[PDB]
Amino acid sequence: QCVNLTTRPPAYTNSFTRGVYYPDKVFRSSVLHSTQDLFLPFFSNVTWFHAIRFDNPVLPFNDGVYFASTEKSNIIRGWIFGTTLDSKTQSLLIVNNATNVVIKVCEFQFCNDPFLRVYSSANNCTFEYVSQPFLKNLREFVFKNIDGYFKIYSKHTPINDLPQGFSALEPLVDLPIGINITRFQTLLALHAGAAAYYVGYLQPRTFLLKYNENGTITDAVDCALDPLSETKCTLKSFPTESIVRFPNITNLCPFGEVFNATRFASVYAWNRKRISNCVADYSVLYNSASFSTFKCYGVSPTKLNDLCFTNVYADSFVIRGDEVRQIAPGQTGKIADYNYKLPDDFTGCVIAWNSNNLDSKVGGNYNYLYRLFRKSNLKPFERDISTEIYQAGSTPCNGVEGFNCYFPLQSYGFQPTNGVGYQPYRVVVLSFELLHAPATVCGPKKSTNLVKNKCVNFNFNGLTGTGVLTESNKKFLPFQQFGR
Amino acid sequence: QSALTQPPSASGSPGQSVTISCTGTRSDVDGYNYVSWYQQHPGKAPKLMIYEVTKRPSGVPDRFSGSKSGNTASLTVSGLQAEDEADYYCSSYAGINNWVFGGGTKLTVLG
Amino acid sequence: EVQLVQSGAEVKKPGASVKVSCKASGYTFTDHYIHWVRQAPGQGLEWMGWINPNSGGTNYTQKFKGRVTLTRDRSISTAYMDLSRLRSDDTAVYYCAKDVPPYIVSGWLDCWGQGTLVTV
Ligand SMILES: *[C@@H]1O[C@H](CO[C@@H]2O[C@@H](C)[C@@H](O)[C@@H](O)[C@@H]2O)[C@@H](O[C@@H]2O[C@H](CO)[C@@H](O)[C@H](O)[C@H]2NC(C)=O)[C@H](O)[C@H]1NC(C)=O
Ligand SMILES: *[C@@H]1O[C@H](CO[C@@H]2O[C@@H](C)[C@@H](O)[C@@H](O)[C@@H]2O)[C@@H](O[C@@H]2O[C@H](CO)[C@@H](O)[C@H](O)[C@H]2NC(C)=O)[C@H](O)[C@H]1NC(C)=O
Ligand SMILES: *[C@@H]1O[C@H](CO[C@@H]2O[C@@H](C)[C@@H](O)[C@@H](O)[C@@H]2O)[C@@H](O[C@@H]2O[C@H](CO)[C@@H](O)[C@H](O)[C@H]2NC(C)=O)[C@H](O)[C@H]1NC(C)=O
Ligand SMILES: *[C@@H]1O[C@H](CO)[C@@H](O[C@@H]2O[C@H](CO)[C@@H](O)[C@H](O)[C@H]2NC(C)=O)[C@H](O)[C@H]1NC(C)=O
Ligand SMILES: *[C@@H]1O[C@H](CO)[C@@H](O[C@@H]2O[C@H](CO)[C@@H](O)[C@H](O)[C@H]2NC(C)=O)[C@H](O)[C@H]1NC(C)=O
Ligand SMILES: *[C@@H]1O[C@H](CO)[C@@H](O)[C@H](O)[C@H]1NC(C)=O
């Protein structure tokens, strides 16, 4: 399932006026604007590969890339991005199907020259996305990566060598991946035939763009190309209340699959569940009555609906009665030593509730164990699952339970007669993490109303201001949300 | 394994002391303190008198007292009555995850 | 107070077998090793081997190997002993016991059963 094949002076073609995208989401009508961004120069020399002899080299990623193709038959499917591309750092895959555009950010181990059979494993998959597919008619794409955000622009124009004329690329995707990218490679589909694609690199430049009456771009001049063009730039020619509005609340976060699980786990082999890319409603599991303990350290109970974190975890146990007091920062007592220990600078919450009606039996559960003998204390958030016999003497055990060779695993005895302090309490611990990456887990955002023909404040999606709102007749482009 | 030996019989005067012995006990630093003594009356179940050579359990008067030295353990009784008419059994460790008992001593008092 | 209770007498022949039960009440069953002792009618006690009611591991005297087997059942908290090579020199009285230290083995047998008389 891993084939190698390579049986092999690229040409150079002009890019007359190609690769001008929409810098931002603002609707400007009949204006001549000036911009300073990463653009592709005018009359450059783009590289023309026809990798099919067969060879798909790995190319650099200096600041961004402009990629164009003209093959009618669907041969080119997707791209792979990464730093080392060899099973030791995160990598990104955008292979798409006949009706899906699935995107995965995982720890891949790629082949020599992957083709559609590309990778061997996928260890830690930290992202996912599904939507409508991206793909003689020229198709052209622009890829940028800044501040942990991956940005994709694209366009499709029918033609009948790149044409001459002007076409502006509209925004298509913005992802908060967070990985570091410096090399990329394309991948083809083999059941074949010749396939040609064009590659060019972006540079920091300044442009002068022209917005016509309807908000579309129809012309632009590079401000370095000519002594004449430099002159064109200089001449610049060729309270009552407050309403808060916010998008709907859809992507609720899955807290029902942890607090309402059918069967929990032991304490010596506990469970971990990564939670990310969700909207967490922290005030639905506080205003309740089941929980008899909601002890929170590092934050305030009612300030969890205005904060955003990078990551959130969840740990689960079943313990007995008067041991929940040992789950706290700075405790001991044979369950904070050998089973589960909390760091000193904890930032989280601990929630425990009685479950005597589900984990007891007339004879006995005899299913929940705990560690009892160990050589050294546990480091914070460290799990041990082995069952080697604990040697308490000089003579080696040789794996036999005897004189000075204790069995370090004892079972809880549960039955519906013991008093409080011996009945099974289920425990869940929530931990928060924030480091170096864009924050995805966030609380809900409220919305008030819409009053028109009055002098009021407003907070449309974070654009605070004051004035009067009345219906108008202007027509924005679909992706423009600002005005101006 | 090993084999512990103790005299078949002993006797004492009312008010005197007796020193029923034991020998052959495992003599090693790791496993030195493992000796016990039991008493049985005819047609009954035995009773615990001394464990962990000198530790004594509740319910037995301080007259019974154990000791150990070198390779041999020993029992010591005082204030003998007519009640101390029973058979005493030594007990010890015997190496390969196995414990062993002794022959037994009949303690006789005459009136 | 802790109570141990054994079953009744049995009579067998040198081809038969025997099983002895031992019911424990008044304490926590799975926190104490249980030892087995025998006494011939007019001789000294003889040790047999032990059992761990938590795990189930056992160990025997090399003399008895091949003929004796020990088992437990925790739901009703009972321990069973099986012997299956009865001979002329196996008539005896059989006892239970109980260790003092909770999770450790040591022959400080404090509370005893009542004795089953097997007159083969
Ligand atoms: C944002 O949501 C509003 C209404 O919230 C939900 O909409 C329902 C479809 C349902 O999911 C309920 O849980 C909520 O009421 C959307 O406004 C509605 O849109 C439908 C579509 O035609 C319309 O029939 C309803 O009349 C609208 N609601 C009202 C009160 O008039 C709105 O469309 C959502 N935002 C976007 C961008 O779709
Ligand atoms: C864990 O589950 C409880 C129970 O909800 C029930 O779930 C099913 C078994 C079914 O019986 C439903 O009809 C029950 O609702 C959750 O408590 C519920 O919370 C919702 C919140 O809107 C409330 O409307 C219900 O009345 C509650 N149910 C009861 C019995 O009080 C609880 O919220 C779940 N845990 C989490 C974290 O969501
Ligand atoms: C009963 O236990 C004995 C333990 O013997 C000791 O084992 C080690 C702890 C070490 O201290 C040895 O020097 C001791 O003898 C078991 O005997 C050992 O069993 C295993 C497998 O056979 C192995 O270590 C040795 O071969 C044995 N040692 C001997 C024969 O001296 C014995 O197997 C246990 N019986 C049962 C039924 O489990
Ligand atoms: C194409 O590849 C994708 C990648 O999994 C798959 O698309 C399926 O799409 C449907 C509808 O959204 C869903 O069942 C899943 O998203 C996908 N299927 C599975 C099994 O996950 C599918 O394997 C391929 N075929 C199609 C027609 O999409
Ligand atoms: C700017 O937008 C307006 C409105 O969308 C366009 O006017 C329409 O254009 C279409 C096609 O040219 C006609 O079929 C309609 O009859 C026009 N409507 C009106 C009210 O005139 C206009 O063409 C757009 N301008 C450009 C340059 O595309
Ligand atoms: C660069 O591009 C143009 C193509 O028209 C031309 O100057 C030349 O063929 C290319 N290569 C070099 C080295 O100039």
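Think of each number as a place in line: the chain as shown, counted from 1.
The header says electron microscopy, 3.5 Å.
The backbone N, Cα and C atoms fix where each Cβ goes, and this holds for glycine too.
Annotation comment: Swiss-Prot describes A:251-444 as domain 'BetaCoV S1-CTD', evidence class experimental evidence.
Record note (Swiss-Prot) on the mutagenesis of A:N96 to Q (Swiss-Prot position 121): Partial loss of biliverdin affinity. DSSP gives A:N96 (mutagenesis position) a coil state; it is part of no helix or strand.
Quoted from Swiss-Prot for the published mutagenesis A:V400 to A (Swiss-Prot position 483): Increased resistance to neutralizing antibodies. In this structure, A:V400 (mutagenesis position) belongs to neither helix nor strand by DSSP; it is coil. The number of other Cβ atoms within 10 Å of the Cβ belonging to A:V400 (mutagenesis position), over all protein chains shown, comes to 12.
Annotation of the natural variant A:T6 to I (Swiss-Prot position 19) in Swiss-Prot: In strain: Omicron/BQ.1.1, Omicron/XBB.1.5, Omicron/EG.5.1. A coil conformation is recorded for A:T6 (variant position) in the three-state DSSP classification, outside any helix or strand.
Under natural variants, Swiss-Prot gives A:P10 to S (Swiss-Prot position 26) with this note: In strain: Gamma/P.1. Take the CB of A:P10 (variant position) and look out to 10 A: across all protein chains shown you find 9 other CB atoms.
Other Cβ atoms within 10 Å of the Cβ of A:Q36 (variant position) number 11 in total over all chains. Among the sequence features in Swiss-Prot, the natural variant A:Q36 to H (Swiss-Prot position 52) is noted as follows: In strain: Omicron/EG.5.1.
Take the CB of A:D161 (variant position) and look out to 10 A: across all protein chains shown you find 9 other CB atoms. Looking at Swiss-Prot, the entry for natural variant A:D161 to G (Swiss-Prot position 215) says: In strain: Beta/B.1.351.
Other Cβ atoms within 10 Å of the Cβ of A:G256 (variant position), summed over all protein chains shown, number 10. Secondary structure at A:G256 (variant position), as computed by DSSP, is helix. The natural variant A:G256 to H (Swiss-Prot position 339) is recorded by Swiss-Prot, whose note states: In strain: Omicron/BA.2.75, Omicron/XBB.1.5, Omicron/EG.5.1.
Natural variation at this site is recorded by Swiss-Prot as A:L285 to I (Swiss-Prot position 368), annotated: In strain: Omicron/XBB.1.5, Omicron/EG.5.1. A 10 Å cutoff on Cβ-Cβ distances gives A:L285 (variant position) a total of 18 other Cβ atoms nearby, all chains included.
The natural variant A:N377 to K (Swiss-Prot position 460) is recorded by Swiss-Prot, whose note states: In strain: Omicron/BA.2.75, Omicron/BQ.1.1, Omicron/XBB.1.5, Omicron/EG.5.1. In three-state terms derived from DSSP, A:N377 (variant position) belongs to neither a helical nor a strand segment and is classed as coil. When Cβ atoms from all protein chains are considered, those within 10 Å of A:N377 (variant position) total 11, not counting its own.
There are 8 other Cβ atoms within 10 Å of the Cβ belonging to A:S394 (variant position). One entry in Swiss-Prot concerns the natural variant A:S394 to N (Swiss-Prot position 477). Its note says: In strain: 20A.EU2, Iota/B.1.526, Omicron/BA.1, Omicron/BA.2, Omicron/BA.2.12.1, Omicron/BA.2.75, Omicron/BA.4, Omicron/BA.5, Omicron/BQ.1.1, Omicron/XBB.1.5, Omicron/EG.5.1.
When other Cβ atoms within 10 Å of the Cβ of A:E401 (variant position) are tallied across all protein chains shown, the result is 17. For A:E401 to K (Swiss-Prot position 484), Swiss-Prot lists a natural variant annotated as follows: In strain: Beta/B.1.351, Eta/B.1.525, Theta/P.3, Iota/B.1.526, B.1.1.318, Gamma/P.1, Zeta/P.2 and Mu/B.1.621; May enhance affinity to human ACE2 receptor.
Across the recorded positions listed here (A:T6, A:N96), the residue whose Cβ sits among the most other Cβ atoms within 10 Å is A:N96. Proximity of the recorded positions A:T6, A:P10, A:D161, A:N377, A:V400, A:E401 to ligand 3, judged by a Cβ distance under 6 angstroms to any of its atoms, singles out A:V400 in sequence order. Proximity to chain B, taken as a Cβ less than 8 Å from one of its Cβ atoms, holds for A:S394 among the variant positions A:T6, A:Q36, A:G256, A:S394, A:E401. Between A:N160 and A:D161, the deposited coordinates omit 3 residues, leaving a Cα-to-Cα distance of 11 Å across the break.
Of A:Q36, A:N96, A:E401, listed as recorded positions, those near chain C by the criterion of a Cβ under 8 Å from one of its Cβ atoms are A:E401. Taken residue by residue with DSSP, A:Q36 (variant position) is part of a strand. The secondary structure of A:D161 (variant position), as reduced to three states from DSSP, is coil rather than helix or strand. Checking the variant positions A:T6, A:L285, A:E401 against ligand 2 with a 6 Å cutoff on the Cβ atom leaves A:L285, in sequence order.
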